[PDB]
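Structure first, then comments.
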Amino acid sequence: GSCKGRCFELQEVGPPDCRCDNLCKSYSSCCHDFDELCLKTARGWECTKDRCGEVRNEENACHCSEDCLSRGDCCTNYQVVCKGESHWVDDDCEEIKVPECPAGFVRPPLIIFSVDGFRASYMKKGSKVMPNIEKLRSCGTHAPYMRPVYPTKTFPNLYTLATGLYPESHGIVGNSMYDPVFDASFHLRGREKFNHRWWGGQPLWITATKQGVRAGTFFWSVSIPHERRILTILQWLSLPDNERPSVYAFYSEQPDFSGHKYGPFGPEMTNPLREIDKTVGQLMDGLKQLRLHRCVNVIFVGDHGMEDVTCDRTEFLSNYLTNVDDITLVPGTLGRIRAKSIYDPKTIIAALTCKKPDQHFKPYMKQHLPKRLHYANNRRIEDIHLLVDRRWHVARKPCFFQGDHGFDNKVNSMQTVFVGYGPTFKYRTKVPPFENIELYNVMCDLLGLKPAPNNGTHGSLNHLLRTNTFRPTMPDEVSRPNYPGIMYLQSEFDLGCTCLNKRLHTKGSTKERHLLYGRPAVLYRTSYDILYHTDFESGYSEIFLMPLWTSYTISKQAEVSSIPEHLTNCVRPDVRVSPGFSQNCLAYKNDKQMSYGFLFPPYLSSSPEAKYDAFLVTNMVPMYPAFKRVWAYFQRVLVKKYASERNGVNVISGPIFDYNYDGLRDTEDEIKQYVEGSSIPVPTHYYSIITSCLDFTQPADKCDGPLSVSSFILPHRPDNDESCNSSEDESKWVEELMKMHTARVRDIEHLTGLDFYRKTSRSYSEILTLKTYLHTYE
Ligand SMILES: *[C@@H]1O[C@H](CO)[C@@H](O[C@@H]2O[C@H](CO)[C@@H](O[C@@H]3O[C@H](CO[C@H]4O[C@H](CO)[C@@H](O)[C@H](O)[C@@H]4O)[C@@H](O)[C@H](O[C@H]4O[C@H](CO)[C@@H](O)[C@H](O)[C@@H]4O)[C@@H]3O)[C@H](O)[C@H]2NC(C)=O)[C@H](O)[C@H]1NC(C)=O
Ligand SMILES: CN(c1nc(-c2ccc(F)cc2)cs1)c1c(CCC(=O)Nc2ccc3[nH]c(=O)oc3c2)nc2ccc(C3CCN(S(C)(=O)=O)CC3)nn12
Ligand SMILES: [Ca+2]
Ligand SMILES: [Zn+2]
Ligand SMILES: [Zn+2]
């Protein structure tokens, strides 16, 4: 029952035999001499000149004997001091076109250097502070920043980074949570976080194992110091082929704790960032000694950032709620509220709403949260949710710490890092910021694994790599469109809707000026019609009795027009579409709460003649009066502003149906609200994809080069309780509301079932990059 020659053994012992592994401390089940033999701390972590060629003393932490390399247990600076070698950092940038591995290595191994609470902005401290990390960055591939997932805590983001899944999917939705099925809670302290029932999806280390690729243990007991964690990875790498793992992971608790006490912008950050760099320099020195510095892919990545947060800035729910003792709260940089006695949600959220002028948080129903934060579809996520403002804190009842994290994931302070250095990674290359949901696939490709189903767009990050074994394919269309001409007659429609002669509603100047990037593919079985007009094209769904999409383009110089007093109630019937597959105004009269608006704006028609097309029944959708305030402003004002700033814009607006908040398209049965006395379904959100030329010196409709997209998914609310100053002019709130519900085109695709950018002069990998972009207005 000893750890003599078992320290950090990969293969597991299991009880009641004593263990010597990385997690043996976390069960208090290590052998008696574990701390003596495995946490050996004698004679420091660096070789010295006098130590060179020593006789192996097994009490020393690392070794400077010549037999050390054959056990992979040297100090990292062994060959630097003793032999004539140099530190890795003190060497020029040499490109790694091919992997240069020693004998036995079949694939290039992957080490994942994780750094907890490593804010993106820390990378600006530069070579003088972080010389090792700096080399990795500027020598390999790096992003300005990598975007975490909400709620930008550790366990959600590190497991998202492990699985490629949104927290809601894999189930680890916070550092602490409650599961009503289990009837138990998860905590960052305890042995409960080790129970496998909590952990869903499939992490990288299980994917690898299932495909016969051995994995080093990603988990490190806190008792194990950082110098030892590196040495253990380096010992494992020294093993024989049948034993040596291919995928590794290091975990630093820093620079999180430091940030929590001295803030992100403290000058006390320099020392904890210097030790992080030491740890990296140790790894990279240690790899060079094994001739692995031109063989190993090294990923340097963080979980989240850090923000300035003092105690003085804390909202208390006892000063908003009167029945405080009834509720349980998950506090801090976010809020999740729940009933104690297994109380009324409607009252709580109401009481938390726009109560004080300088209110530093906002209540939400999980489904009403911004869709970009895919934080709803899980029984662990509470109905009532609080989005707390940055720099701020929420408690239930009433200065040690000066920093914290956990806020909205588009917050600038919450942004973290990514660096790639290896044979497979691009040399001296810089890439756009990306989401951590994506890296699972890259890490899978780096190891030649088939990724498990996840929420990364697999082609999104091919530009990180010099070579990839995954060429993405644009999906096959399921439903072909009908192209109906004028079939029915004006007199044949009775819809309860009041209000030239030609070859009307035909192509030409329509599909070229308003579909600038090709017709969206549907990707699901449904009958729908293409409808041509002067100012817009649409994909009219015969099932929902409204467009799936409405594509149209506004030039920079395009002018705005007012809707007259006549043509205010005007809802014209569409002769191309049958009465059977059309809406009626009678339903909207029955429905006192519901009204209607238009997908294509009559505000931006070309001529007064063409404005009549904007009033077609095929262009009309169910809208609450409350939402019409939002939508009308967008259409009448903002589209023109965007068109002016961006030298024209292509707009693809449409309805979304998500009544089970799973972020995916609703089936017919899943729909809940129809308009009174009809089967016209009420949308939950309204999207728009506003595309233009990144080269703004060219018009949006004459763009040769890359595209530039800005999108959103506005919630179709019967009120503007969300927007606190909604009592004011729309010029004061509406645009902020839109910016809060920004979206990736990809997010809209999931929800609509549609597929955009089917016809471009652009590579498909680049289009996937464009579709995973998120506009942050930061
Ligand atoms: C992020 O990515 C994840 C992973 O892909 C998505 O989650 C999956 O969503 C799909 C679609 O709803 C789910 O599909 C269903 O899986 C069932 C099998 O379940 C078992 O296996 C999965 C995978 O290992 C386990 O996760 C799960 O616990 C079970 O053990 C099937 O029986 C279902 O059958 C369906 O068949 C056809 C369609 O193919 C239709 O008749 C029906 O749709 C029918 O349900 C179905 O395929 C899947 O289970 C989810 N989990 C996983 C891990 O795959 C997220 O939706 C996605 N988030 C985004 C992008 O918003
Ligand atoms: C989630 N997680 C870890 N993920 C990685 C990782 C994942 C993907 C990568 F690509 C690279 C690395 C390493 S460890 C974790 C941790 C983190 C350690 C910790 O104590 N967290 C922590 C520490 C300080 C702070 N401060 C703060 O504000 O938040 C903090 C968080 N403790 C653990 C423990 C257990 C697990 C489980 C074990 C079971 N397995 S399983 C079922 O797949 O076998 C899942 C992971 N992860 N587990
Ligand atoms: Ca849905
Ligand atoms: Zn963390
Ligand atoms: Zn933290």
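Quick note: numbers on chain A are straight from Swiss-Prot, i.e. 56-397, 402-457, 468-568, 581-591, 617-884, in order.
Quick reminder: no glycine exception, Cβ is built from N, Cα and C everywhere.
The Cβ of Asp171 (mutagenesis position) lies under 8 Å from the Cβ of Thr209, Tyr306, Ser307, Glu308, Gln309, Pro310, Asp311, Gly357, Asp358, each of which sits 6+ residues away along the same chain. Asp171 (mutagenesis position) falls within a strand when secondary structure is assigned with DSSP. The mutagenesis experiment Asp171 to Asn is recorded by Swiss-Prot, whose note states: Abolishes lysophospholipase D activity.
Among the features that Swiss-Prot reports, Zn(2+) 1 binding site is placed at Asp171, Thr209, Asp358, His359, with the record citing experimental evidence.
Annotation of the published mutagenesis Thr209 to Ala in Swiss-Prot: Abolishes lysophospholipase D activity; the original residue is retained in the structure shown. In the three-state DSSP classification, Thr209 (mutagenesis position) falls within a helix. Every protein chain shown contributes to the tally, and the Cβ of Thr209 (mutagenesis position) ends up with 21 other Cβ atoms within 10 Å.
The note that Swiss-Prot attaches to the published mutagenesis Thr209 to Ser is: 15% of wild-type lysophospholipase D activity.
Cβ neighbour count for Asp311 (mutagenesis position) (all protein chains, 10 Å cutoff from its Cβ): 22. Look at Swiss-Prot and you will find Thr209, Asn230, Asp311, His474 tagged as 1-(9Z-octadecenoyl)-sn-glycero-3-phosphate binding site.
For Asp311 to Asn, Swiss-Prot lists a mutagenesis experiment annotated as follows: Abolishes lysophospholipase D activity. Following the DSSP three-state reduction, the secondary structure of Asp311 (mutagenesis position) is helix.
Within the same chain, residues at least six positions away from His315 (mutagenesis position) with a Cβ under 8 Å of its Cβ are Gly172, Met361, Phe470, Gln471, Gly472, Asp473. Swiss-Prot lists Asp311, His315, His474 with the feature Zn(2+) 2 binding site, giving experimental evidence as the kind of evidence.
Here the residue is the original one, while Swiss-Prot reports the published mutagenesis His315 to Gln with the comment 20% of wild-type lysophospholipase D activity.
There are 28 other Cβ atoms within 10 Å of the Cβ belonging to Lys430 (mutagenesis position). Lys430 to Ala appears in Swiss-Prot as a published mutagenesis result, with the remark: Impaired secretion. No effect on lysophospholipase activity.
Using a 10 Å Cβ-Cβ cutoff, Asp764 (Ca(2+) binding site) registers 22 neighbours. Among the features that Swiss-Prot reports, Ca(2+) binding site is placed at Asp764, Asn766, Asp768, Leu770, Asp772, with the record citing experimental evidence.
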Next item on the list: Look at the break of 4 unmodelled residues running from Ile397 to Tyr402 and give the Cα-Cα distance across it in Å, whole number.
Entry: 11
Checklist line | Most crowded position, judged by CB atoms within 10 A, among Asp358, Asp768, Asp772 as binding-site residues | finding: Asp358
Check: Taking the recorded positions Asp171, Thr209, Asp311, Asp358, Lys430, which residues show a Cβ-atom distance to ligand 4 below 6 Å?
Finding: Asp171, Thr209, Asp311, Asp358
Margin query: Tell me which of the binding-site residues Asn230, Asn766 sits in the most Cβ-dense spot, judged by other Cβ atoms within 10 Å.
Written below: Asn230
Item checked: Of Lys430, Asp764, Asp768, recorded positions neighbouring ligand 2, Cβ under 6 A -> none
Next item on the list: Find the Cα-to-Cα distance between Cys568 and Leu581 in angstrom, rounding to a whole number; note that the 12 residues connecting them are absent from the deposited model.
Entry: 16
Check: Given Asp772 (Ca(2+) binding site) and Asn230 (1-(9Z-octadecenoyl)-sn-glycero-3-phosphate binding site), what distance in Å do their CA atoms have, once rounded to a whole number?
Finding: 31
Note to self: The deposited coordinates stop at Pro457 and pick up again at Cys468, leaving 10 residues out. What Cα-Cα distance does that leave, in Å?
What the structure shows: 14
Item checked: Conformational class of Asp358 (Zn(2+) 1 binding site) under the three-state DSSP mapping -> coil
